[PDB]
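Once you've had a glance at the structure underneath, I'll fire off some questions.
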Amino acid sequence: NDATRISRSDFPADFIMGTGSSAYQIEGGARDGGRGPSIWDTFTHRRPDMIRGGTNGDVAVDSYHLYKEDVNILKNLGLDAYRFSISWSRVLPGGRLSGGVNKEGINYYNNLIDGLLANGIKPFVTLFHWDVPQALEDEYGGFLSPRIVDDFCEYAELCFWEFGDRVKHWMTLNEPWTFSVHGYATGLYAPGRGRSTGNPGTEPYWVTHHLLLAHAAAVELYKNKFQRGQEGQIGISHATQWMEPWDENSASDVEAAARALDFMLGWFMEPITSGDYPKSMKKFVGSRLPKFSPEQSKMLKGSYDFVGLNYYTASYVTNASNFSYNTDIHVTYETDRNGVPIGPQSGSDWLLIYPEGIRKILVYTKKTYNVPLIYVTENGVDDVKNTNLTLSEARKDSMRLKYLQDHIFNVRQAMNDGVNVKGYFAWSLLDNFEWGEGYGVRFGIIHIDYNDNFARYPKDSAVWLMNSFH
Ligand SMILES: OC[C@H]1O[C@@H](O)[C@H](O)[C@@H](O)[C@@H]1O
């Protein structure tokens, strides 16, 4: 009943605990080892006004050079697994085969994977975590063009071929919701369209459509061409946020909350469940929502071995009072129920701590989508922004420790509920490059000293994880 007491021994023996990262956020060596640029290099370099402090991932926290140090920290941490992504423009600088296959980039991922394995840590590997190769962006518009589908398969194939003998858990995409909405609706993430210069009412829908197609076609490639020989599993990780009706007993708000789930999570989950978009998206987006061919529907339906969910926060939802994705949802998000916020702020004013949400999002996904195997692929919280603190003060992350305890507890509740969760990955292992927010937003269980070669030092939360989840 007390969440500070939660530990490995409240979970099945085969439950996988881990931490996470993504290539652009930690690797650095952006022009080292033959890596070609991604749309994020381009965004952060051409439009440093879009980044808090105008920073980028040229060096990030230097896991490109310090990977042996991350492996040692992961080993000391004692958790089962490490979720990281492959930088598409590292292994294929030009995005397609014709831009050349980068042997040194492959060698880096082999070294990381080998390091992880020699230390009993399972690699969980995401192919696409937003770093679309600039060459593809430039040649045809990246995910705006169906040409992205074939190129992504050839990339997935290269990765299965090179790494599949040792990597047994693959995700095609991480958070295409976030990628689609902030790249193409709000224009706040790479490639920064939407705020032809963009169109927030059409482009997010093509992007998501192509993302879904890319995902389906790479899953089919894995299933048909690698799975028998390699015996791994492939899925995808989705952005989630719990949507609670503003008024418990208002039919309108219950529908509004369900529509909000529909536009965020249903948007990707229904295609991979029934091969179509949610009814409410069809109704509210009309002719601006693309149709799948029957062949695409066959390919999308059931196209995963597992689904990863990413969870941070929650919101109340109510009905709303030219065209844009944001206005299509026809909802208004509310944070406060009569001056009572759904939960307290973290270091970020958008992250309201509501641990129960992770439980309701799990329960909701099993019910609505009937996913057989679920991983929490991301869950975590950011430190209050404060450059005044010494490391000993900074590393006492009480709020994170409680946040993890409380969420992990709720994951356990979801599993009692019937949700088959097979592991849980904290976001993140390292303080890292937090997209539009730069370095000031620290999600790590390992503190990074940005004044000193990105020195790693475990925060209280890492110590507790080691001691409680070995
Ligand atoms: O916002 C915190 C984190 O959110 C997750 O959805 C993304 O996958 C990470 O790349 C990001 O750093």
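All chain A residue numbers match Swiss-Prot; in order, they span 12-206, 231-356, 364-512.
Yeah, the Cβs are placed from backbone N, Cα and C, and that goes for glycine too.
Take a look at what Swiss-Prot says about it:
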{"type": "ACT_SITE", "residues": "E186", "note": "active site, proton donor"}
{"type": "ACT_SITE", "residues": "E420", "note": "active site, nucleophile"}
{"type": "BINDING", "residues": "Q36, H140, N185, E186, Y347, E420, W469, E476, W477, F485", "note": "beta-D-glucoside binding site"}
{"type": "MUTAGEN", "residues": "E186 to D or Q", "note": "Loss of activity"}
{"type": "MUTAGEN", "residues": "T189 to A", "note": "Reduced activity"}
{"type": "MUTAGEN", "residues": "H193 to A", "note": "Reduced activity"}
{"type": "MUTAGEN", "residues": "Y200 to A", "note": "Loss of activity"}
{"type": "MUTAGEN", "residues": "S390 to G", "note": "Reduced activity"}
{"type": "MUTAGEN", "residues": "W392 to A", "note": "Loss of activity"}
How big is the Cα-to-Cα gap, in Å, between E186 (mutagenesis position) and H193 (mutagenesis position)?
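The Cα atom of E186 (mutagenesis position) is 11 Å away from the Cα atom of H193 (mutagenesis position).
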So for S390 (mutagenesis position), how many other CB atoms are inside 10 Å of its CB?
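Taking all protein chains shown, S390 (mutagenesis position) has 18 Cβ neighbours within 10 Å.
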State the Cα to Cα distance, in Å, between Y200 (mutagenesis position) and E420 (active site, nucleophile), rounded to an integer.
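If we compare the Cα positions of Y200 (mutagenesis position) and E420 (active site, nucleophile), the gap is 19 Å.
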Ranking the recorded positions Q36, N185, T189 by other Cβ atoms within 10 Å, which is at the bottom?
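Each of the recorded positions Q36, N185, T189 was scored by Cβ atoms within 10 Å; lowest is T189.
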Of the mutagenesis positions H193, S390, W392, which ones put their CB under 6 Å from ligand 1?
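The qualifying mutagenesis positions: none of them.
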Going by DSSP, is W477 (beta-D-glucoside binding site) part of a helix, a strand, or coil?
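In three-state terms, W477 (beta-D-glucoside binding site) counts as helix.
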Between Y347, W392, which of the recorded positions has the fewest other CB atoms within 10 angstroms in the structure shown?
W392
The record names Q36, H140, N185, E186, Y347, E420, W469, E476, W477, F485 as the residues that bind beta-D-glucoside; what is their largest Cα to Cα distance in Å?
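Taking every pair of listed residues, the largest Cα separation comes to 18 Å.
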Taking Cα atoms as reference points, which of the recorded positions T189, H193, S390, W392, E420 is nearest to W469 (beta-D-glucoside binding site)?
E420
Where the chain breaks for 24 residues between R206 and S231, how wide is that break in Å, taking the Cα atoms?
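Spelled out: 24 residues absent, and the flanking Cα atoms 13 Å apart.
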I want to verify one value. Collapsing DSSP to three states, which class is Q36 (beta-D-glucoside binding site)?
helix
